Amino acid sequence: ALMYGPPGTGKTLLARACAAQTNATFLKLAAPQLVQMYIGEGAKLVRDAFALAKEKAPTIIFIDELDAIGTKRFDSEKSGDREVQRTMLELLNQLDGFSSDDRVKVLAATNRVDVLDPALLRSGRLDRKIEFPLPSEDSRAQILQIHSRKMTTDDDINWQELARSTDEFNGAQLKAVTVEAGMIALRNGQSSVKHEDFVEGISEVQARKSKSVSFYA
Amino acid sequence: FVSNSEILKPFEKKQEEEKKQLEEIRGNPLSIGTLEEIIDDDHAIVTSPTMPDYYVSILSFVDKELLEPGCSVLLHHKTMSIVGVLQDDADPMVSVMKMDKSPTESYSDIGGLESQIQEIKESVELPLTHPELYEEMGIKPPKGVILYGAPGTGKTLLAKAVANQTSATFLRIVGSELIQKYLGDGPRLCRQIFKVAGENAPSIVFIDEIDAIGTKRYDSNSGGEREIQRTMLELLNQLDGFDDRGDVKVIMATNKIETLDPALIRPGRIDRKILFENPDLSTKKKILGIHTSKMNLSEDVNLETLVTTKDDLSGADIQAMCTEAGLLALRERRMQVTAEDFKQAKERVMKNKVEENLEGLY
Amino acid sequence: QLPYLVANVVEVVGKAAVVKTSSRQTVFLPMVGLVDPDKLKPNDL
Amino acid sequence: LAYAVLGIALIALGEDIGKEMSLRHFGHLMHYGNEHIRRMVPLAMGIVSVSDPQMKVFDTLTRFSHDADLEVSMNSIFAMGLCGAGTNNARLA
Amino acid sequence: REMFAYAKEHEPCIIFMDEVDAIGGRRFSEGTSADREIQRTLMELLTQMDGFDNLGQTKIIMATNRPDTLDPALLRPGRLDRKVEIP
Amino acid sequence: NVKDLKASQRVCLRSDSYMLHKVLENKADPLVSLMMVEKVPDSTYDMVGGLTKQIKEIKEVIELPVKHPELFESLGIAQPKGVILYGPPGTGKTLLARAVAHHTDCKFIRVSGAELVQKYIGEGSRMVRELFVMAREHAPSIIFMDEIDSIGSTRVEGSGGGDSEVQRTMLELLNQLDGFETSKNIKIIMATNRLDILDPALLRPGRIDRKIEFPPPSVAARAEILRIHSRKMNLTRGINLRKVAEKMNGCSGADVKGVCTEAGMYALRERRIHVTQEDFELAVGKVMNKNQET
Amino acid sequence: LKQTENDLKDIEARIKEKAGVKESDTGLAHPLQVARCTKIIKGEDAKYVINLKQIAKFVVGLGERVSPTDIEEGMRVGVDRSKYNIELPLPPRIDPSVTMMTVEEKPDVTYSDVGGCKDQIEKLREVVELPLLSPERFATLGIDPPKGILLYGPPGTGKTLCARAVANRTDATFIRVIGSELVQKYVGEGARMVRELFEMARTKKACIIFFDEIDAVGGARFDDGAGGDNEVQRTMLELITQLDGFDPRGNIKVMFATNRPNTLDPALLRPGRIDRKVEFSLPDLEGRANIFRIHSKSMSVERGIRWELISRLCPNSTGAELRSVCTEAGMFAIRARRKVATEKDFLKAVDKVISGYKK
Amino acid sequence: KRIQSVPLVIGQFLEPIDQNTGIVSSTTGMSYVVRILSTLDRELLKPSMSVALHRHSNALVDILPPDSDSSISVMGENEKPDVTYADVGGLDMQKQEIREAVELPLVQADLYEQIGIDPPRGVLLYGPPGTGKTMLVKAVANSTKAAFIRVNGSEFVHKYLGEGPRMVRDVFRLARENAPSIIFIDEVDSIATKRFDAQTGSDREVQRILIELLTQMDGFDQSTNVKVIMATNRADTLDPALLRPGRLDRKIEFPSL
């Protein structure tokens, strides 16, 4: 599969979950390391990845970036961006080589889909194109219940109600509210958080979206 | 001989003993190298230019609190022990700096620009001369100054004069040439400048005609906008990063200042933005007076007469006129320069400055 | 015993065999069964 | 001998190059050892540098202040006070 | 050189070149960083072709997604003459 | 002894004993990075002749300072900073530079501006700083900047601001020379026929002081140029160079050199051991044909 | 005096050193990026022979060796960027960086303003100051303190000065990486520096990593490369990964600086990258007054100054502008030869500074 | 005799310093000052030549015919190349153009000199190759019965200090020796499209190879019996030293029309 769509929800965290569940070996392979300025060596690295992955099977090869097995454009600067065409091509050629057997998985992750060579059209390549949407009221509330185990609360806090009060929040941002709720608490001389403490936390920045709007005269 | 020899022989003797003992250990060929870092295990890792690298003992010729990384040291054959320390080589003011040591001119030789001269003074000359106001008060003299005027007319003159008065190395940077049009060259060039300056302080970073990184952009993309912006940002960050009361002084130079962003000037470090006013009548007499000294001429010349008909003309005009008048004499096969010659040169330059018709002269 | 010399081969009268050492040097040894066939496989020390 | 070098200040009266030659000269004096010489140099330098001030002479005398030879430190500081005279304070502060 | 010599011995043969932009660019921007290694490669392929040695029991097949980072040399007949498109 | 040794000396030292046994010669690095010396040039004023207006002007600006420095100083005129030559393309812009260099017996140093365009930290900056050092040792010199000029005599090279940035640096350096040193022995030559390679420092006084005009050839002038080129080689002896010259109109100094070389292919085909007048008329006809282009 | 004592030190040092060299000669012989003991006679496996290089290899899987204490030999030794590993003869430090950056242990610039930056300072105080002073508070709540701070408005607003001041108080390192320099145009080089900065960061934990200008690098990513957004995004995307990928919060701080707010990406905004947005943009009239009052305490002054009046002439300022009014006001006095500052001088400095800022 | 015998290292003589003493650069990277033989010091001694070196002796064992090799793959010599007027008829302008430029100095240097016009020493050919142009180049070489030396000009492009300068030097020398000859530079645009405007950086290694080619090219060919023919995929600009008179003097076009 190829994933694009926003993290800040636990995209990385989901990937590792799948890894745990299937009993795959999780291999974080960083796309900038291949991309070597030296000859081929990068090509060999792609093959070694498959080789170990096939020995360790089940395996997810989790690819940090997509900017250095991709971003090759369609212009005559695709010349410069050779190293990146070659690492990618080989990894695909190698997967379809062994498509009937499911031993190794490949996952690439980014904020957003980039220009690439066709590969979304074929089962044996990265067939699947998976979107991340944003959360909804049921989802925020579960994410808040996971948060509220870790840290003290006064055990009165209603995720559903707080969830109505936050508009267009993502999972990572509900986690930053918990921190701000604690910064209120830190000033107040409390060691837990009441409902109010969380309401005030939302008002403060989390840096991507914050519900506090009531100004206009 | 003999008088000397009695003090000489023991004074000789202590140095020789130290020396003897050093040379035996120090025995050649010993490779010179660079200290990479000085380590937590009291070793130093070294980068040897022979390609191995080692964890090395030190023989205290001078101590480790008196030694820092990247310094050059002399290394033994295999284990690379620091047998003695060396002085650094190839300081790079001969590669990113055009040096004008004890540059010429002074304030008296263009005088009559006196009010502006006090302004320039107050940031650069005067703190050196009188530290005390600056110290006691606790506020700092402006790090950097901007001069706007024009080359060979007043911008350059002020810069020669002030730099020489403070006896600092005037180190001349070509702004446009930094301009290197590929992703790697400029920000380093800029860093390397600032570094060498602070080391060997007090020092003048003179950036001549910066016009081309005088843009700011709201968004950065690609290589074609980002290059320019990286160079601009590097200057801005070094200023913002460090603060110096005169380990590094900057003169920035540009024809007009309306091509520099106000957010690159950075108030509170660069507080002075100093103008260029034209030489007035008193000043013309003076500018002339200096340039007629160097001369061999006729006695019919009237320094006074030529100044009076000149309508508020640049110091450049005055330079130009002398230079022009010498030519009219040289062509005519003579070394005497009559009044009529000065006058023709004056008439020609005065017309071109005073040409601007139907929108100046409405 | 190490220190020993390894060789990274990438090669798949009597019979001649070429070995590529990682010192990037090609060397002659025979493959007449003085040196066994199963001591060569590519990609391998 | 002490007086000979003292005398050289008075001989170097009205002589442009020679005043310059002093800067070469006191170099020679550092090479030559002996307590008599080490004691004499702050004074030699002091006399010349108050009938012809020398930035080099001040720069040297700062170092002599922090000298482990007792007599040298003594003479340097009195000398240094001689150079700063003509004002109260300056660099002397 | 090895690839060609072995093709002649082991002829018939398909020589399949996977994404040709790296041995047959056009230049990055007309400039160079590493795009001269690309030119060194590319002259060798054009030379074998132009040569006294002739392609007929050794066949070379080039593959690339886009024809817009093939060199003009290749696009000229006599270094490629047959151009199959995927319809 | 240590006074034989010096910084940047090349020496032979025993691998046996590490003793410096002899001295070779000193080495350098900008001199083989497309900068070069050309001692005693072969250009004359007769070469691109018919330069009369320019000749007197150029003699006073460049030659007199060089030949007699004390004279300039005492007279009350500081030596001119730069000359820029401006006039039609393809004349003998480059040629003139070399001619003057020869006359005074100074070193002609040809600088490729762009080459002075290395894409490493400062290596380019380094060469620029060293260009001045070298020429100060080698004084007197004509430092001729190539790649600012469009001429058919050599070739039109240069594009962009990549030789405008370099062109600026040359002018700062003249300030610098009058400046702390208070010398000048080194004169810098611009040539151009182009508006998209200029500076505003070019337009500014006290930064460059002479703009000397390059004439167009004419019928009298073409004859002079032609005469030199035909008497460096074998030719018929009844020749009227005047006749030939009248037939060329419009035609730069570079064209007078092309006429001879086109005439030569005709001579060569007909297996002569000299060129004739005939070949030259036919050659003029060939150049005129090109100028008229549709 | 000074000379005899320096020789006495040489003589002493040297004798120990000569003996020590011979011992080093008889055996035939920490940062490091690969280990390279180029021989190894002393020392699965039951003995070390470890040498990590392209041209040869000696491989043993098992480190430790409390006797002989391993190391020695052809010296670069410790843990490997391949994990064969010199584990624990003479201090390895987790693959430790030989690529430097500028370190400023305790940066010295204490508390430029404390009045009229009142809220902005207090934001810093909660995040940075208090978690070093007491880790247990933070722990007990169960919260993790902001990983990253974004500081906005123009740079050199006294943005730098304040940051430095809290760093002094806590005795913490400033780790300066300047965005603009990274920019290479050679394959992968920038992103490589970023990985080693964080490895190095984890070792040095209790540090403010200052990342100068995000206008410079990581300014777009909507292009899908261009040659100059392609290394630049590569560096950028790599740098985020490291941050959500975990580095300790409440020790390692990353502070971002930006002049203009159009460079920012959704990738950049999100938690685990930026959590705080601290203002250094436009303050109030009451606020401008406090910052004026604060720089002129140190100065002598002669009477008749009300800060309120000085403040009044600013229609809009940034912190940079304020610093310029006090310092410029002092200059008019020095020209006239003065130690004191006057109401007239302060007015004169407002008029100059604002007007230049315009356009 | 026996002391100075195989095995041997190869070096090159750079210059003679004084009597019985010479400087050599050996190909490995180690440069030695060595003796020359007294019977090799006079009348066989060239200022730069290829030499046989001993690996213990540090003395001039032998002087070699210049053809010493490189770690780049060797260039091709084709005495009588097999393309010999294949394509003809309707190439009327390009056949005539080649004929007076390339063939005539090889058969007779001496007529050009007697006229006193400069012979073409180098020619630049522009327009496509392998479509009528190459055929002619090869044919001329064969008809003049000169050695065709096909010289791979995008193959300097070695990535090391100078193997590449050593090889150009061997080739120009060997051409003047084995005259009549064509050095045919395939893609000269590889090792000479650089800096015209501070673009096309990364070309620092070819700058030495370029200087070496110019000193060999201009310094020989004074009467012309050895031709250099430059070849470019279409056209590329070159660095100013090639293009000026005395080198690439004929610039020949393949017609659009």
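Using the numbering of Swiss-Prot, the residues shown for chain B are 75-436, in order.
Quick reminder: no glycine exception, Cβ is built from N, Cα and C everywhere.
Per Swiss-Prot, ATP binding site is recorded for B:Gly223, B:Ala224, B:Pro225, B:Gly226, B:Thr227, B:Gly228, B:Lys229, B:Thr230, and the stated evidence type is sequence analysis. In the three-state DSSP scheme, B:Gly228 (ATP binding site) is classed as coil. Counting only same-chain residues six or more apart in sequence, the Cβ atoms lying under 8 angstroms from the Cβ of B:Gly228 (ATP binding site) belong to B:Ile184, B:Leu187, B:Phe350, B:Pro353, B:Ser388, B:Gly389, B:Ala390.
With a cut-off of 8 Å between CB atoms and residues at least 6 apart in sequence, the same chain places B:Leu221, B:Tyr222, B:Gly223, B:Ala327, B:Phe350 near B:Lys229 (mutagenesis position), listed in sequence order. For the mutagenesis experiment B:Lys229 to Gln, the note given by Swiss-Prot reads: 73% loss of ATPase activity.
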Give me the non-local Cβ neighbours of B:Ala224 (ATP binding site): same chain, 6+ apart in sequence, Cβ-Cβ under 8 Å, ordered along the sequence.
B:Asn329, B:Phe350, B:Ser388, B:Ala390
What does DSSP call B:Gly223 (ATP binding site) in the simple three-state scheme?
coil
For a quick check of packing: other C-beta atoms within 10 Å of the C-beta of B:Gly226 (ATP binding site), how many?
25
Who sits close to B:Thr227 (ATP binding site): which same-chain residues at least 6 apart have their Cβ under 8 Å from its Cβ?
B:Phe350, B:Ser388, B:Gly389, B:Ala390
Taking chain F as the partner, extract the recorded positions from B:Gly223, B:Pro225, B:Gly228, B:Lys229 whose Cβ is under 8 Å from a partner Cβ; order them by sequence and answer 'none' if none remain.
B:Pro225
